[PDB]
Amino acid sequence: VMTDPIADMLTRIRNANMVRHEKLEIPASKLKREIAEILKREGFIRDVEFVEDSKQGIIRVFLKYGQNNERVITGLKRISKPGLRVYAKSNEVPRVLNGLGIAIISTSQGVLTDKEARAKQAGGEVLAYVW
Amino acid sequence: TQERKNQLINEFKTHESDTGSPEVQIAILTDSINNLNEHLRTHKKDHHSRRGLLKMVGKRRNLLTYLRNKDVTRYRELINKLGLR
Amino acid sequence: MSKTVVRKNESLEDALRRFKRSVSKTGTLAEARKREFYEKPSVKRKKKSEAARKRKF
Amino acid sequence: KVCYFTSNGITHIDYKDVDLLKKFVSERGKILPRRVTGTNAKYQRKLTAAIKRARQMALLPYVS
Amino acid sequence: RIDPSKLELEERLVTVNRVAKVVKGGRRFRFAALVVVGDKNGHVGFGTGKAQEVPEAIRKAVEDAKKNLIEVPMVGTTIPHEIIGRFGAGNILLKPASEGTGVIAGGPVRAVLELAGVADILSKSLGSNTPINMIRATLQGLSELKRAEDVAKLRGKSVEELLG
Amino acid sequence: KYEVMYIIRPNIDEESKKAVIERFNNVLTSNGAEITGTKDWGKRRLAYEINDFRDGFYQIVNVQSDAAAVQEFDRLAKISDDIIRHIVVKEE
RNA sequence: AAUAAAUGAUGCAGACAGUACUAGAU
RNA sequence: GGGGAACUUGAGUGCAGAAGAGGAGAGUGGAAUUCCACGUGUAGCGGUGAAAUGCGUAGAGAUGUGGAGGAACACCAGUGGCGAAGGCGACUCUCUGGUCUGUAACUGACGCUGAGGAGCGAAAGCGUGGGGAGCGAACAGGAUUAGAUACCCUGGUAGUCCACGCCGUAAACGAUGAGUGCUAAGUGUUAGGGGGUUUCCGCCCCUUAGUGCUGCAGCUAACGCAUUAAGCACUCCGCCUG
């Protein structure tokens, strides 16, 4: 069942951050790979790798702690839940903490962040926030 | 036991090793429900067996709905073969 | 009652010494002494889990 | 302590074993506890079954 | 790190609650003092004190607050981003405001924000109105704030890369 | 598989005991219950007293039937005075 | 020739007010 | 989201095993209580804080034998086990439900929840016909108290039991809805599996589902919870607004 893979992915990442872990294993769907690569290019993660196996495929995430003891991903939160979908327009694209954070948004042309969607003049599902 | 199942399997086997066979599971559930009602017609107070029969019937109904949504031809064939009316 | 085993060539209290010790391994002190007044099934069941574990007896 | 059935690798008690049932039952007739006999839970349950069947078949007493 | 108390401070009390202890003889009354000490350059702290006298309790609370100072970002005389504190059933949100809005908050939160040097903040309490918990939640929310340059250094990016 | 053990009253001659044994065996075979095994412990002292005797003859029989000759044997032993106690168990 | 530590179940005690009562300031 | 085509991890079938107070039905059992009959046998028996009501010289209690009948199943027995919940504890048998272990052979999303509805549903209670050993509301008597329509004692109806039907309520509680995923540890325990020497007995490690205690982070008003959450998240249902 599980009703959604993305929310559980985000919560697993949040628990990993809370415990100060260094690795994770996820069934690694296409959208999950996309979000992980976005976080990678955003500096939230040290490195990410894909493991295409026979069962479904697996992805490993390496949490980032650039300094002595600091959680890069302080918190996460999903919005477009399965039962209350959220769609934001180009003019209503939000910004996380005055542009300090980042929010993932699937748009008409690929999956992009808030700033990328604002630049490209698009909009769609606001499926997650990041702080 | 170990005879009715084997016969139903050999009868409803579409392939050499087809044992998932929603039709086979339906036939097995039907024969089990019949054997259960046989004794429930006398031990009317065994409510736990009635709950088990309700569970089996729910499984049967879900399988029948799946088969109807998947292949109406095979659904109607199973109907004509078993008489599950 | 301790047992049917007989002992002789001792004192009067030497027999009671072993009586009071061997009577422990028989229901004469528990089975025949608890059922003087009724105990509800709930408390009846909880009494075992309490005594046989806490080792109060 | 050490269990008997495990040490012997034996199978179903075969209640006919009157001597075994006797030496495993108290001198009075009451069933000895597991903490004293050293047996496992499964073997203790089988022991209870066997001793009950024996008492039913006059192979062991009820009162002594 | 711990901030040194060697600075000019505008120590200002909030409330003085009178508590009583019951004894064979009767009730023994003591005074509890809440005080907020800080400067208007981004450093503030909270302390408390108890004694049978008002001035002694005030002095003890001031001395304790001196040892519990904390730093707060002052991006544009305001906070870099909104945040909420949730210390002990006390929920208080803090939003950044323009240059002419002013400090808007209930007594204790307003005092804490003023003594910290912030002039334009939007606040709203959404929980208990107890002053201790109010101050604690405000302090927690201010501690959980992050600077733009700090976040840029942490995420291995440039300030402009984040602000645009 | 099934097992059957019963007790015969002691005050019975050898010929009468054998006749009773054959009678009950025929009763069991009324449906075709093959007798896969037999054992006679003999004279054993009962742990406790019964109707009129302290000892008796123990008889063991292995059977593989359809649970009908079992009921026949049961109702016959409960009625007949030759047998005192009896129990049927599955050898599974 | 020696020599044992026990045993325990206590009967009775109902009510008390309507209105009353201490503070403290950088 | 709809339609089309593939996949197994979800889901289910089979394969070889495992435990269990799982249920309905039939038979059996020996302790123990009561009564009856008889042999021995006298002045008491039973009971309370004390006492009395009660039974006993038409021969009690006790002791020994036999019979009659009815309920429950000592020791095993252990936060042990099963069941969706209530609940389930002697033995034998007929008919039956679910669960766990390696599943990989099989179908390949067939899954979760579920208003309304149906069914089940402690004890008590009601109706029909039986049965009634002990216990025992109501009731009678004897005590205490100022009073006792009670707490104590002696008797004692219905009830407790059996077949059918009805009622559908409990502190029916873990005062914690169902499903899934993630989140340090030590620790016993039930039924299994694999292994590192041993044929073993047994020691250790690993791995499944369940049952218990102490405890990190985290949560919480605190109490406390903490891989069986009251932690971190998603889906559905019922409920709350002095």
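All residue numbers given for chain E refer to Swiss-Prot; the residues shown span 3-166 in order.
Cβ coordinates are placed from backbone N, Cα and C, and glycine is handled just like the others.
Across the domain 'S5 DRBM' (E:11-74), DSSP assigns 13 helix, 36 strand, 15 coil. What Swiss-Prot lists as domain 'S5 DRBM' is E:11-74.
For E:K26 (variant position), no same-chain residue 6+ apart in sequence has a C-beta under 8 angstroms from its C-beta. E:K26 to I appears in Swiss-Prot as a known natural variant, with the remark: In BSPC 111; spectinomycin resistant.
In Swiss-Prot, a published natural variant is listed as E:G28 to V, annotated In rpsE1; spectinomycin restistant, not a ram mutant. All protein chains included, E:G28 (variant position) registers 9 other Cβ atoms within 10 Å of its own Cβ.
Quoted from Swiss-Prot, the note attached to the natural variant E:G104 to R states: In rpsE9; suppresses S12 mutation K55D. Lethal in the absence of the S12 mutation. There are 12 other Cβ atoms within 10 Å of the Cβ belonging to E:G104 (variant position). In the three-state DSSP assignment, the secondary structure recorded for E:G104 (variant position) is coil.
Swiss-Prot gives this note for the natural variant E:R112 to H: In rpsE7; suppresses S12 mutant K55D. A ram mutation. Within the same chain, residues at least six positions away from E:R112 (variant position) with a Cβ under 8 Å of its Cβ are E:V105, E:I106, E:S125.
According to DSSP, E:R112 (variant position) is assigned to a helical segment. Record note (Swiss-Prot), natural variant E:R112 to C: In rpsE8; suppresses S12 mutant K55D. RspE8 is lethal in the absence of the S12 mutation. The unchanged residue is displayed.
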